[PDB]
Structure formats: structure tokens, C-alpha cells
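In what follows, a single structure is set out as C-alpha cells and then discussed.
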Amino acid sequence: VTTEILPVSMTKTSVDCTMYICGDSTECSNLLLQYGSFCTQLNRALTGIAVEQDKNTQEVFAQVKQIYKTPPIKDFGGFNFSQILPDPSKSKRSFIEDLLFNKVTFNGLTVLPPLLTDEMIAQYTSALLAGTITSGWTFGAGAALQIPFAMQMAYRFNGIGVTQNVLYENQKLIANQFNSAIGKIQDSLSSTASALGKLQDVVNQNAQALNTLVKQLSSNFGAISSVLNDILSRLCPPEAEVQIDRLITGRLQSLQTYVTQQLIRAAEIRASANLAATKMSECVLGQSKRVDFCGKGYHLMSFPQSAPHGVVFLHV
Amino acid sequence: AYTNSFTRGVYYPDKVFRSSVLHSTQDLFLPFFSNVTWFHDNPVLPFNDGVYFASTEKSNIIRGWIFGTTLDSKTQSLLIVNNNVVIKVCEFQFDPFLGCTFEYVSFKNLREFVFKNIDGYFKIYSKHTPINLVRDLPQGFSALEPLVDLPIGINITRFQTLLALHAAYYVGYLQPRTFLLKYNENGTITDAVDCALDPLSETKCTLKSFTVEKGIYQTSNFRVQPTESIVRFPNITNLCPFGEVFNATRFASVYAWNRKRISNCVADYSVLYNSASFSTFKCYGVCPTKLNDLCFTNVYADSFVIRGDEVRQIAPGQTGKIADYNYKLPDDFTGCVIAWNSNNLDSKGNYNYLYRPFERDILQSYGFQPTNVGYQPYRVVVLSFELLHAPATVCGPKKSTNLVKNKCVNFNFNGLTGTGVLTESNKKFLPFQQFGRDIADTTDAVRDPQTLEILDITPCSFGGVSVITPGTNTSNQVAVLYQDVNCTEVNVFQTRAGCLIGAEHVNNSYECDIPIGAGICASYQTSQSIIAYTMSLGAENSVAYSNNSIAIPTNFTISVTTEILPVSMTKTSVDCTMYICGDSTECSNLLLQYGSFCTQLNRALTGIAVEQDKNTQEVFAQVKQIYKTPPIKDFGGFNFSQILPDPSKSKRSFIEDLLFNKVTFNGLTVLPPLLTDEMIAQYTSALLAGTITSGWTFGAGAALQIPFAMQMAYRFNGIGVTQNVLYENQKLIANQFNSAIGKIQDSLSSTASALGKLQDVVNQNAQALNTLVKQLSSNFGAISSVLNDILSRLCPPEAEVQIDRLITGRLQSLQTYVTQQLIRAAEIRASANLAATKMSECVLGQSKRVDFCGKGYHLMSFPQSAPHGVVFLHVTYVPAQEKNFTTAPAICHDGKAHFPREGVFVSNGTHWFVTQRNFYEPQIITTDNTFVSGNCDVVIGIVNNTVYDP
Amino acid sequence: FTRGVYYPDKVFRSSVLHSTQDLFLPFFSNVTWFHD
Amino acid sequence: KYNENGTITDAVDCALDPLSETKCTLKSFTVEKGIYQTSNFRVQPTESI
Ligand SMILES: *[C@@H]1O[C@H](CO)[C@@H](O[C@@H]2O[C@H](CO)[C@@H](O)[C@H](O)[C@H]2NC(C)=O)[C@H](O)[C@H]1NC(C)=O
Ligand SMILES: *[C@@H]1O[C@H](CO)[C@@H](O[C@@H]2O[C@H](CO)[C@@H](O)[C@H](O)[C@H]2NC(C)=O)[C@H](O)[C@H]1NC(C)=O
Ligand SMILES: *[C@@H]1O[C@H](CO)[C@@H](O[C@@H]2O[C@H](CO)[C@@H](O)[C@H](O)[C@H]2NC(C)=O)[C@H](O)[C@H]1NC(C)=O
Ligand SMILES: *[C@@H]1O[C@H](CO)[C@@H](O[C@@H]2O[C@H](CO)[C@@H](O)[C@H](O)[C@H]2NC(C)=O)[C@H](O)[C@H]1NC(C)=O
Ligand SMILES: *[C@@H]1O[C@H](CO)[C@@H](O[C@@H]2O[C@H](CO)[C@@H](O)[C@H](O)[C@H]2NC(C)=O)[C@H](O)[C@H]1NC(C)=O
Ligand SMILES: *[C@@H]1O[C@H](CO)[C@@H](O)[C@H](O)[C@H]1NC(C)=O
Ligand SMILES: *[C@@H]1O[C@H](CO)[C@@H](O)[C@H](O)[C@H]1NC(C)=O
Ligand SMILES: *[C@@H]1O[C@H](CO)[C@@H](O)[C@H](O)[C@H]1NC(C)=O
Ligand SMILES: *[C@@H]1O[C@H](CO)[C@@H](O)[C@H](O)[C@H]1NC(C)=O
Ligand SMILES: *[C@@H]1O[C@H](CO)[C@@H](O)[C@H](O)[C@H]1NC(C)=O
Ligand SMILES: *[C@@H]1O[C@H](CO)[C@@H](O)[C@H](O)[C@H]1NC(C)=O
Ligand SMILES: *[C@@H]1O[C@H](CO)[C@@H](O)[C@H](O)[C@H]1NC(C)=O
Ligand SMILES: *[C@@H]1O[C@H](CO)[C@@H](O)[C@H](O)[C@H]1NC(C)=O
Ligand SMILES: *[C@@H]1O[C@H](CO)[C@@H](O)[C@H](O)[C@H]1NC(C)=O
Ligand SMILES: *[C@@H]1O[C@H](CO)[C@@H](O)[C@H](O)[C@H]1NC(C)=O
Ligand SMILES: *[C@@H]1O[C@H](CO)[C@@H](O)[C@H](O)[C@H]1NC(C)=O
Ligand SMILES: *[C@@H]1O[C@H](CO)[C@@H](O)[C@H](O)[C@H]1NC(C)=O
């Protein structure tokens, strides 16, 4: 059992260009208007990215038509899934998902919430997992048709060129190797923070971009002072306007730089989300024949787990 | 008495002809639906910042107005009479009724006027229209045209009307509001939106349209305003000894100048400013008018005598006999230099004055005589002002006020101003620290000027405002969301996304329509209103899992679904020279000073345009030859006439015609594609004809004919369904297919939104071009956006400056446009690559990739062309009906364990059969259906049966 | 050692790393020792 | 480095050594494992001509 981690989304930021450039200052606001629609363009660009983030989330997780649940009596032929299934005592996340969630962590700048909360994402992964365990590949193709788990595995074994009698003759061994492999996943995830570095890197990059954008407010850009109020309380309107224009140009340029980088980064996230969505359909809902697509070795099955700003796949 | 002004009080903002356009302007207009005072009676009324006047007439009762400040002949006053329009501005004596630097001589009637007084000009707009109404003002809209503009220079504060005594009138006031005005084809303003009237009007102005589509928009911001001003300075009553310097008995020599420190006092700088005894008063630090609103850490008075011609050297950035050897100021000097003539004071000659940053270099004398201007002595005092952040001791003559805590105020602490809430801090400032600073260099905290306490400054509450609405095609009702605020601070529904007001909160969940955030969506439902709810994630459905039960489908359907992908975008191109300097050599010569920026812009756009043809070819040109169907079409009952080309038409298919009916001078142009719609149709025709008559072989190599029914048998085996199923049910399968295609047509012909993915690309690119053109109207700090207006009015020295401002702004706009086009193109390229992949894997073959070629088990696909993209029709096999069978992993015969070669074992309650997984079709269990491996003591769940041996 | 550092200005700051250039004593430089 | 009470409690001399140079470049008194591009080697003139 191996773990594959992919980013799905990034923080939905939004910036108020007027408050950023001319916070509570009418005198410069009236000059900002002389630059036309630059603020309109900045707002539309950021809004488009924020909307895209919910689209990316849905493409990856909302691939199930119905919310499926496992039976009250769990008998899967010796296969223990209790560490990947939801824990009723908890946001009802699984034990492993709780581990994943513990590893990744006034200037006109705000942050908007996602449409789907962690609770809703967990319900989708729960349905996908419950569906896979009790109906195999059929819940993807159409109706969820119940099948004994051991027989589901026999199908999956034939798919890799191994006659089904091998599974049944060695069923006890196979179930034990599987159960041990899951325990190994927990030991790694609970102790190795770097395991989820791919998701943490996204968080860190976006945090740096926002901090940099704010720090730029302290720059003079040739002005006598970075503070508009200090200019206005000291210089008369003929001279003042000059000092203000220097600050407007520098601050407007800083916003444009920020937005451009967010659009480029968003493209990277979109590509990752598209890959994750592909894997959900080809690794979880079915069985893949594509080499090294769903992990190293001959693919049998996969199980999704949610993570902050992304998805984690356990490939068997 | 008052009435409703409705939409009256709008006038043409200027004298420029416009047509078919929405124009945004800010001016003094009467706010929509405000109340106006109703008169029936000639009182004196306030004029305020401008007056809207309206009246209804029947018998010429209302005949004039008086405008002034006292209206009693003691001041300048404007009298207007209409008996012939007569205007006079004499100081007239006026209960007046109608029974100079300027003079002019020339209910059934509604007379409307706008009176505003700006920079000495009394501007009058008016409109007269016929009416048939006694009770009140008629409702309706008409813009008022400018009629008179009087260059009077008279202050107006109050006004009075004049009636004829042998008609009601209304008075409102104008406000600096923003309006979006709509000009029709004939250049008449026919409608208008008051951007401050309500949240829907606010949305309309934001979107620059009088129509708003369904959805949620971010349109404005909530901002708390200050309620009072707080002014704080040290409670010091000492006055600064400036007289001791400026009225000093004697000044020092410049080689040995004096330096007096001014501190611990109140500095009235209006005395030195207003005094007429000075020859010059030049400030380099701050502006004199503001100087008295500041407080300094110290002021130093440098006192000395120099010769008249040397006075020009007492400044920052100077060199010279004094500036370099006797007295120098730093280039960043902050303060004021004051000097005056001493020819009648120090001159005698007077040889006590000698000559050789702030250095006292402790040599020749000058003989100053009363008969010597440039050779006369001058007394100079330099006042050096320190504005560094430190405890201040020299404050201007400004009275303090009491300080108010935990309120939003406009504050001033020793000259430091801002808006915010003042609270008690826990910051331990050092004895020499007066202020603190945040990361943005804003003030974090301040020590009070009178009390040794530290206050924190927190900006007043604010947040984004979003408007949630069904489209204006259905309803003008809106709900408003205040982002990240408490409902107790701003139907009221508190969500994690903000405070939602106007939407009813309901318990029922539904499919999400207009998303708000944090699990909450809104919609318009029944009578109708906006509601909010937690979104449903889908229906709940448990699975009847057990270790001995399998569900096997007994029937199936054929489903056809549509997948739409963008392939290309418009191949635009921009001429940077024409865009920036259209027909202007004078600025073109300056554009050259920026190097290769134009070359880079041209190459970037050209590269994208070329890519667009590449994308098209990768998707459609995947066929080696152009294939055609036979004149006799017999595909075993399968009707393809709606996807094949129609010979009577660009020979497009019926469905392609539907797809094509749903998607729609400034140096900007558009280039055509290499492959026209006719050529794309030929490629899709060949691909379709190839697939139908040769299946998967035309892709792999040669097109090898195969009967269609046999092609389908192959495709069925590929999904785990034995070919006999196809043949036995061939009539059913063909009928399900034919019906599915008809359904596709019914949807595409009626649902325009079906092709939204292609329309979105078109809309985004159109917006980018329109935005780029609109930027040409911006001044970017210039006196005018028009180069010709600059060149016809300003000389070359000055002009070049105005031009550079426009070049920078216009060049920046082009760079912004190109960057966005390159980013969007990358998205289109990725889509085209996906479409090309699907063509090869879904159309030329058969896919085994789940949900790649539609939901269900893929059988075949057919391409159709569309504007700027490709549409795929995916044909899939979907299980329809199912039954509960008892199962087992193996069967015991002679102790041997029998396993199926294909399929599963099923029990109908009395007998065991073996059947294929994807279709119930029970077979007798025989030695030709099963194989033996291992035995009954190994397999878990093995059951006893009898296996037949032929 | 690390002696010769002073507050560059008179502004209150907290919980921050602030970059400044001024005339400071270089770290671990040698200083003349007098006893004279 | 200013602490919670606004007192300078520590400092980095950006010209002392390559680690201090890295700390200043990264605006932190802690440096993570890896390779950083922090400055430039430049030969100075020795005389005027
Ligand atoms: C599935 O594996 C888990 C291991 O996480 C088993 O849970 C343990 O059960 C033992 C015996 O009751 C307890 O002493 C441990 O404390 C449990 N571990 C945890 C983390 O709670 C669980 O019983 C196994 N289930 C099946 C059906 O095999
Ligand atoms: C195949 O390999 C597995 C281990 O992966 C063998 O199973 C182990 O056998 C040892 C005894 O030698 C036991 O102590 C372990 O507990 C078993 N592991 C598990 C998971 O059961 C298995 O016997 C090998 N099979 C063959 C034919 O060699
Ligand atoms: C126009 O005249 C009015 C008086 O009719 C001026 O307003 C007065 O200003 C003084 C000085 O602040 C106040 O004490 C009075 O109470 C004001 N009177 C009224 C009725 O407001 C007004 O300032 C003049 N306009 C200009 C530009 O000077
Ligand atoms: C394939 O389907 C089309 C339906 O679009 C059939 O065309 C219809 O034929 C009937 C009988 O002649 C006419 O009354 C309808 O007006 C036709 N519809 C249209 C849109 O023209 C076509 O005959 C079918 N072909 C085969 C071989 O089944
Ligand atoms: C499988 O389902 C199909 C429908 O999808 C059944 O075919 C229909 O049968 C009804 C009679 O009950 C007819 O009125 C319809 O016109 C038929 N539809 C078509 C397209 O022919 C079919 O009989 C079912 N097969 C089984 C074994 O139940
Ligand atoms: C209006 O008054 C003027 C005063 O000069 C007079 O000449 C004119 O005839 C009058 N017109 C009417 C209609 O009363
Ligand atoms: C413009 O005026 C013409 C009359 O010359 C009229 O027929 C047309 O309808 C008017 N257009 C609009 C938009 O009012
Ligand atoms: C200097 O004396 C004159 C009277 O001659 C007075 O008007 C002026 O205000 C005095 N200057 C100062 C700074 O007090
Ligand atoms: C303000 O006035 C009080 C007396 O009420 C005095 O004790 C205090 O020192 C004064 N503050 C300053 C800065 O002079
Ligand atoms: C918009 O209004 C028109 C009536 O002019 C109606 O025909 C159309 O169906 C409406 N659009 C929608 C999406 O309801
Ligand atoms: C609003 O304030 C109350 C306290 O009166 C608090 O319980 C509630 O959580 C707050 N809601 C939000 C969105 O801040
Ligand atoms: C939902 O139902 C509960 C009663 O079970 C009630 O208390 C609550 O107010 C209802 N909420 C809404 C939005 O109707
Ligand atoms: C199988 O049995 C379960 C339990 O009685 C029932 O809910 C389910 O609908 C049955 N399925 C079929 C196909 O008969
Ligand atoms: C099982 O199938 C056989 C063969 O058609 C039939 O005779 C028998 O009655 C069926 N059993 C049940 C319970 O329907
Ligand atoms: C199937 O489950 C039942 C109920 O727990 C049990 O009695 C039976 O032995 C199980 N059979 C197999 C093969 O696991
Ligand atoms: C199958 O039959 C054998 C006798 O030959 C018996 O020992 C065994 O228990 C039976 N198995 C089942 C599941 O009934
Ligand atoms: C700040 O001062 C308080 C004493 O008022 C002390 O307890 C705290 O530890 C100090 N904080 C730091 C970072 O030195």
C-alpha cells in the first residue's frame, strides 16, 4: 500500500484595490480614477480564480451520485478497513484523515471560505469508499450492485493475470498482508510531517505572496513618505499630488504583480486537480491497466482520503 | 407637505454628443426617490449646495426667483423674472411679489430647473413639458438641458421665489452622487441609474449594465464613518520667542552665525507668514497653510547677515561663496528661510559684517552703505524644523478637545492624523518613543500628548458587500451579504461566509444554485422570495451487503451523452504604434525611447495566433483520408442520419447546425483561422464515416469494411457482454440508440446553456478587447487623453510631458492585455490536448478508462464540430434492472473445488447456475464452464453441487 | 563580541525583524584596550 | 530582533560571515536545510587611472 498526495485547491483570496492604495483617503482616490479600469481587471481576475477553486474541489470529490454507507455488520473476508472508514465519535473523519489534517497548517486583503466545508468533503470520500468496498466498480458505471468482498478481489486478481483460485487459497495471507500494510501507513503519517510537504508547499507559497504584498505598502517609491496621511498633513495640494502619484503607481504595480503570479499558480493547481480527478475515476471507481499510474506494481484497488487543500490516495 | 421626487433632477452633464452608450458620471444631481418640500406662499429657503426646483402651472402665477445671501439689498443678489426672460444682478430692494454687472432682456405646464453655483458661475438647466395633473408632480424621466450660464461671481446661500398675486412648487437639494446614464440611438438620455439608491442599482453601476444576470456579485464595501474629531496637543501656554530673533537688535556675521533653540512653547507661525516686513518667505519642508496644524520636536533659528546677491544661496542643493564656505543647508533641509532688507537698519560704511551642513567655521569684511539692492545687507533667519518621530515640544496654536475611547473618531495627535477607534493598550513604550508602527508602516499605537498613557489604534469596522440576486429577467428582489461581519454589528441569517440579510433561512436542503459559501447556497422559490439553505450533497442510498449475495443485472439501456470542449480562441493582433500614437509622429518618436517593448508584444500575440491553428489540427485532422458513407445506408437498424452531413446544406449535419446556432480603428484587428468551418466539417465527416463503416481499423491502419452489427458485437465483447446478447436483442439496441439521439436534439435545440463552455471563451475574449479600448479614454495624469488636443494646445517643451504620461499608461495597458492572453491561451491549449486525446481514444477506438468517454461502459463515440470547439456524443452501455442471487466462490463435486472460467455462480433457490457478471444469463454448470484447482478443505464458503460431465 | 548596537530610531516596534543600515560596531571586531 | 515588549533582544550582522549573510537574505534568524543564493563576489579597484 502506497500513498500518493495531490493538491486540489488554493486559498480564495480577494483584494480591495481602493482600500489597499488609498485606505480612507479621498484625495488620492480621486486620482486613482484617472487610471481607468485597472481595479476592475484586478477584481475580476481574482474572482475568477476563487470560483475555479470550488470547481476543482467538486471535480475531484463529487464523483458519486449517491451517498453510500457501509453496513452495521462489517465482514469483508478478513480485510480490516476500520482505519480508513469514518469514526462515528468524531466532523466524522477516519483515523488516517485525522492524521493528515494534523500535519498541514486592515490593508484591503481578505480571504473567502470554500463552498464545501471539510465535513462535506468527508461525506464524499466516505461515500466513495463505502461504495467501493460493498459494490466494487459498479457504483461508478451505474447502479451499486452488492458483491461479497472476497469475490470482488477475485475479479481484481483476474485483472492482473492471476487466476482467482490463488486468492481463495491464500485469502488469509492476503488479508493479513493488507491489514499490516495499512498499519504501516499510519506509522509513517503520524511521525513524518514531510510526508504531506506537497500540500504544505502550496500553503507556504500563498502566504509569502500575501506577506510580500503588504510589506510593499511601506515602500516610498520616490515619495517623501509611504504614508498618505503624512503627505496630506504636511504638503499643499499642488505639491502633494505629485507625492501621491508616486505612491499610487508603486502600489498599483504591486497589485498587478501579485495577481499575475496568482493566475500562474492557479494554472498549476488546476492541472493537479485535473490529475486527481482522473485518478479518482480510474484508480478508485475502477481498476487501472496503466503502468505506474495508480502506484508501482499491479493495481488492484485504491481508497481516497481527504486532506487540507487536497486529496490523498492509498493504492493497493 | 412633501412629495416623492421619483426620477426627476437629472441633467446632461456636458455638451458632448453621444449615442447608444452607458456613460458614468459624478455630479450634483437630485438623488432618486428623495423627498422634496411642497409649497402652495413665498418663504425664504436655503440654497445649500445647489437647488432642484420644479413647479406646476396653469395661469402664469410663478414668475421668478431671487438668489443671494441676505436678500435685502445689502448684498450682491441675482434677480430672474419671466413675464420674456429678464435677468439682472443689481442690489435690489425686496413679502416681495410680481403683481448691475450683468443684464439680459429677451395643471397644464411642468417647469423644472437646476440651479448650481460653481466657481463664480450660476449654471441653470431647464425643461418644460405638458402635463395633465393637479394633485402632484407626474412620475417619469427626462433629462434637463443647459440653458443659461451666468458669470456673476456672486455668493448664494438663500433664495426666494416670486409669485403673481391676482400653482404649487417643489424644492429639493442636489448631492455629489454617481449616475450611469443611458443614451439612445438619437443621443437622448432615456434612462438612468442612481448608484446609491439601493443594492440592485449599485450592482447595475458596478457591472456597467442596466440588466443583471443571475448570481452573486461583489459590488462594494461596508465602511463605518467617524462621528467626531479628537484633537490632542500638550497643555502648554508658553509662547515661542520668535520676536527675540526677528526683532533682534543685532544679527551675527555669516562666517560666525548664531543658532538659537526654540522649545517648550506654542508657535504661532501666522505672524511671520502674514508680516509684510519680509522680502521673502520660502518653505522647503511643509506648506505654510498647514504649518500651524503641526507640532515639532524642536525649531532652530539660525541668524546672520549677508549681502543681497547672496540671499539666493540660503537653500538646500546650493553651492557658492556662502553655501560652501560660511553657511550651508543640507539637501534634505526641512523648514523655512525668511529674509528682509536692512538698508535702513544696519547700513551706515558698516564693516562689522564678515564672510570667509550647519557647520560653524570659527576672512574679509563688507562695507554696507545706504547708497549701495544686490549690494545692500539682508537679515536672514533660517528656521529648521524637526519632524522626526519623537516627543514634540513646539506646537502650533491649536486648541485641544477631550479624548473619546471605544468610538470611531477622526483623530489628530501632534499633527498625526487618521481615522480609527482609540482603545487602551498594554504596550510598554520607552521614554523617548511617542508612536509605534505596524508592518505596513501604519500607526499601531500612540502616546497621548497630555496624559502618559498608550492607546491602540484599530481601523473602524469594514467588510466586503455582495449582492445575491435572481436575474432581473425574473425579479428585482435582492439579498445582501456582508462578508466576515457579525449580524449584531452591521430575515437575518448568520453564516460563516458573513451576515446574510433579506434571504429566508429554511431547513430543507436542495441542489446548490447560487453559492454563498461554507455549505450555504441561495435560490428564488415559492409568492416567490430569496431563500438560503445548507446544500445537499446528493440522495442517500445504503447497499445491501452480505457475504453470500450478489446483484446481477437482467436488462440494460443505451445512453448517449454530450461532452463539450473548447479547442481554439480568437486570433487577435494589436498594432502598438497605432494604439498608442495613432497618426501622431510627435509621440511616435518618443515611443522609440522605450526600446523593443512593441516587438515583444507583437511576437507574443503572433505566437498565440499560430498556436490556435495547431490546436485545431491536433483535434480534427486525425484521419489520413477523407472517408464517405455509401449511397445505400444499412447499419442494422441504427439511424445515423442526424449526425451525418446533410447534402442540401457548408454540408453540416443536422445536429451540427443546432450547435452553430447557440454559440455567438484603434489598431486592433482579428485574423481568420487557417481551416474554415467547411474544412472542419469535412474532417468530422471523414472520422464519422470511417468509424461507421470500418470501426477501429481506420485509426490503426487501413479502413477494413465490417458489417455494423458485427462491429457492435466486438464492442460488446469489450465491455464483458457476450456477443449473442447483441444479436438476440439487436432490434431493442438499435431502437434505444435511435431514441437517445432524438433526445440529444431536443436538448440542444432548446437549451442555449448547453454550450456555455464555448460561449464563456467568446465572452472572456470580447471583454478583454473592450477593456483595452476603453483604457484609451483615461488620462493617466495628463491634461487630456487625446494627443491631438495636447499638441494643438501645448508647446513642445510642455507637451512632451503630457505625452509621456499617456504613453506609459497605454503601453502598460497593452502589456496587461498580452499577459492575460498568454495565460488564457495555456488553458485553451490544455483543453485542445484533452480533446485530441479523446478523439483518438473515444472515436478511433474503444476506451477502457473509467468515465473518460462518458458514464457507463463505453461502446463508441461520434464527433461533431462547434464554434471554437468540438462536441462528442458518447454511446455507453448501462445496466438497467437487477436481481438478488445467492452466490458462492466455488463448488464441491468429488471433493474437488470448481471455479468458473468466466462469470460467477448463482443460486435461484433450488439450483446453481453459472453466468456472466454484466448480464444475467444462467448456464448449466459443466466441466466446460469450470476448472478445478485445490479442494473443499481450502476454499472458504465453498458449497456442494453437482457438476455435469458431457 | 556583540556590543555596539543601538536603537536606530525612536519608533516603538514589537515582535518583528527590522532591517536597518547605520554606523554600528561590527560584530567580533577588535577594540583597543586602555588602562593612560 | 524586537521581542514582545519592543526591546531589541538579538541582532544579526549581515557582513560577519556567510551564515549571517544567509539569515539577513531570508529575513529570519533560522535557516533551513538547503542551498541558498545570497550574494555576489565582486572584485574591487585598487587604484585610479
Ligand atoms: C482493525 O484494526 C484495529 C487496529 O487499529 C483493531 O483495533 C484494536 O483492537 C485491540 C483489541 O480489542 C485493542 O486492544 C486496540 O487498542 C485497538 N486499536 C485501536 C487503535 O483502537 C480492530 O479491532 C481491528 N478490527 C478487526 C475486525 O480486525
Ligand atoms: C509467502 O510470503 C509470506 C510472507 O510475506 C509467508 O507468510 C509468512 O510465513 C511465516 C513463516 O515462515 C510466518 O511467520 C508469517 O507470519 C507469515 N506472514 C503472514 C502475513 O502470514 C508465506 O508463507 C509465503 N508462502 C510461501 C509458499 O512461501
Ligand atoms: C456666503 O454667505 C454665507 C452667509 O449668508 C456665508 O456663511 C456664513 O459663514 C460664517 C463664517 O463661518 C458663519 O459664521 C455664518 O453662520 C454662515 N452663515 C450661514 C447662513 O451659513 C458663506 O460662508 C459665504 N460663502 C463663501 C464662499 O464665503
Ligand atoms: C431517421 O430518423 C429521422 C428523424 O429525424 C427520420 O426522418 C423522418 O421521417 C418521417 C417519415 O418519412 C418524416 O415524416 C419526418 O418528417 C422525418 N423527420 C425529419 C426531421 O426529416 C428518418 O426517416 C429515419 N431514417 C431511417 C432509415 O430510419
Ligand atoms: C428491457 O427494457 C426495455 C426498455 O428499455 C424493454 O423494451 C420495451 O418494452 C415495452 C413493453 O413492456 C415496450 O412498450 C417498449 O416499446 C420497449 N422499448 C423498446 C425500445 O423497444 C424490454 O422488453 C426489457 N427486456 C426485458 C427482458 O425485460
Ligand atoms: C415683460 O417686462 C418687460 C419689461 O421691460 C416688458 O417690456 C415686456 O413687454 C413684458 N412682457 C410681458 C408679456 O408682460
Ligand atoms: C430616433 O428618431 C427617429 C425619428 O427621426 C425615430 O423614428 C426613432 O424611433 C428614434 N429612436 C429612438 C431610440 O428613440
Ligand atoms: C517684530 O516686530 C513687529 C513690529 O514692528 C511685529 O509686528 C512682529 O510681529 C514682530 N515679530 C515677531 C516674530 O514677533
Ligand atoms: C496636562 O495637564 C496636567 C494637569 O491637569 C499636567 O499634570 C500634565 O503634565 C500636562 N501634560 C503635559 C504634556 O504638559
Ligand atoms: C426572460 O424573459 C423572457 C420574456 O421577455 C422569457 O421569454 C424568457 O424565457 C426569460 N428567460 C428565462 C431564462 O427565464
Ligand atoms: C457574534 O457575536 C456573538 C456574541 O454576542 C458570538 O457568540 C457569535 O459567535 C458572533 N458571530 C460571528 C460571526 O462573529
Ligand atoms: C429546523 O427545525 C428545528 C426543529 O427541529 C427548529 O428549531 C429550527 O428553527 C428549524 N430551522 C429552520 C431554518 O427552519
Ligand atoms: C436485495 O435485498 C435487499 C434486502 O431485502 C433489498 O433492499 C434490495 O432492494 C434487493 N435488491 C434486489 C435487486 O432485489
Ligand atoms: C430455478 O431454475 C430451474 C430451471 O428453470 C426451475 O425449474 C426452478 O423452479 C427454479 N427455482 C426457483 C426457486 O425459481
Ligand atoms: C457468512 O456470514 C454468516 C453470518 O455471519 C456466517 O454464519 C457464515 O458462516 C458466513 N459464510 C462465509 C463463507 O463467510
Ligand atoms: C459438502 O459435503 C461434504 C460431504 O461430502 C460435507 O462434509 C461438507 O460439510 C459439505 N459442505 C457444506 C458447505 O455443506
Ligand atoms: C515582557 O514583560 C513582562 C513583564 O511585564 C514579562 O513577564 C515578559 O516575559 C516580557 N516578555 C519578553 C519577551 O521579554
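Residue positions begin at 1 at the first shown residue.
Note: Cβ is positioned from N, Cα and C throughout, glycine not excepted.
Among the mutagenesis entries in Swiss-Prot is B:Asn372 to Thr (Swiss-Prot position 501), noted as: Reduced host ACE2-binding affinity in vitro. The natural variant B:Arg250 to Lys (Swiss-Prot position 346) is recorded by Swiss-Prot, whose note states: In strain: Mu/B.1.621. B:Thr280 to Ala (Swiss-Prot position 376) appears in Swiss-Prot as a known natural variant, with the remark: In strain: Omicron/BA.2, Omicron/BA.2.12.1, Omicron/BA.4, Omicron/BA.5, Omicron/BQ.1.1, Omicron/XBB.1.5, Omicron/EG.5.1. One natural variant named in Swiss-Prot is B:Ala440 to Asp (Swiss-Prot position 570), and its note says In strain: Alpha/B.1.1.7. Per Swiss-Prot, natural variant B:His505 to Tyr (Swiss-Prot position 655) is noted as: In strain: Gamma/P.1, 19B/501T, 19B/501Y, Omicron/BA.1, Omicron/BA.2, Omicron/BA.2.12.1, Omicron/BA.2.75, Omicron/BA.4, Omicron/BA.5, Omicron/BQ.1.1, Omicron/XBB.1.5, Omicron/EG.5.1. In Swiss-Prot, the entry for natural variant B:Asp634 to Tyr (Swiss-Prot position 796) states: In strain: 19B/501Y, Omicron/BA.1, Omicron/BA.2, Omicron/BA.2.12.1, Omicron/BA.2.75, Omicron/BA.4, Omicron/BA.5, Omicron/BQ.1.1, Omicron/XBB.1.5, Omicron/EG.5.1. The structure shown retains the original residue. Among the natural variants in Swiss-Prot is B:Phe698 to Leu (Swiss-Prot position 888), noted as: In strain: Eta/B.1.525. Here the residue is the original one, while Swiss-Prot reports the natural variant B:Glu902 to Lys (Swiss-Prot position 1092) with the comment In strain: Theta/P.3.
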Given the variant positions B:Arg250, B:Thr280, B:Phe698, which one's Cα is the least distant from that of B:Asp634 (variant position)?
-> B:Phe698
Any same-chain residues 6+ apart from B:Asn372 (mutagenesis position) with CB under 8 Å of its CB? Would you list them in sequence order, or say none?
-> B:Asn343, B:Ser347, B:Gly349
In angstrom units, rounded to an integer, how far apart are the Cα atoms of B:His505 (variant position) and B:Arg250 (variant position)?
-> 84
Using Cβ atoms and a cut-off of under 8 Å, determine which of the recorded positions B:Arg250, B:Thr280, B:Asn372, B:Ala440, B:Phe698, B:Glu902 neighbour chain A, and list them by sequence position, or give 'none'.
-> B:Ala440
Taking the Cα atoms as reference points, how far is B:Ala440 (variant position) from B:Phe698 (variant position) in Å?
-> 66
Can you list which of these variant positions (B:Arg250, B:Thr280, B:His505, B:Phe698) have a Cβ closer than 6 Å to ligand 14?
-> none
Using Cα positions only, nearest of the variant positions to B:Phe698 (variant position) (B:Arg250, B:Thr280, B:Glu902) = B:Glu902
Counting all other Cβ atoms within 10 Å across every protein chain shown, which of the variant positions B:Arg250, B:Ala440, B:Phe698 scores highest?
-> B:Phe698
Cβ neighbours within the same chain of B:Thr280 (variant position) - under 8 Å, at least six residues apart = B:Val311, B:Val337, B:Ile338, B:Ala339, B:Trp340
Between B:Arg250 (variant position) and B:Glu902 (variant position), what C-alpha distance do you get in Å?
-> 120
Out of B:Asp634, B:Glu902, which has the highest number of nearby Cβ atoms, where nearby means within 10 Å of its Cβ, if these are the variant positions?
-> B:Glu902
Taking all protein chains shown into account, the Cβ-based neighbour count within 10 Å for B:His505 (variant position) is 15
DSSP state at B:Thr280 (variant position), helix/strand/coil | strand
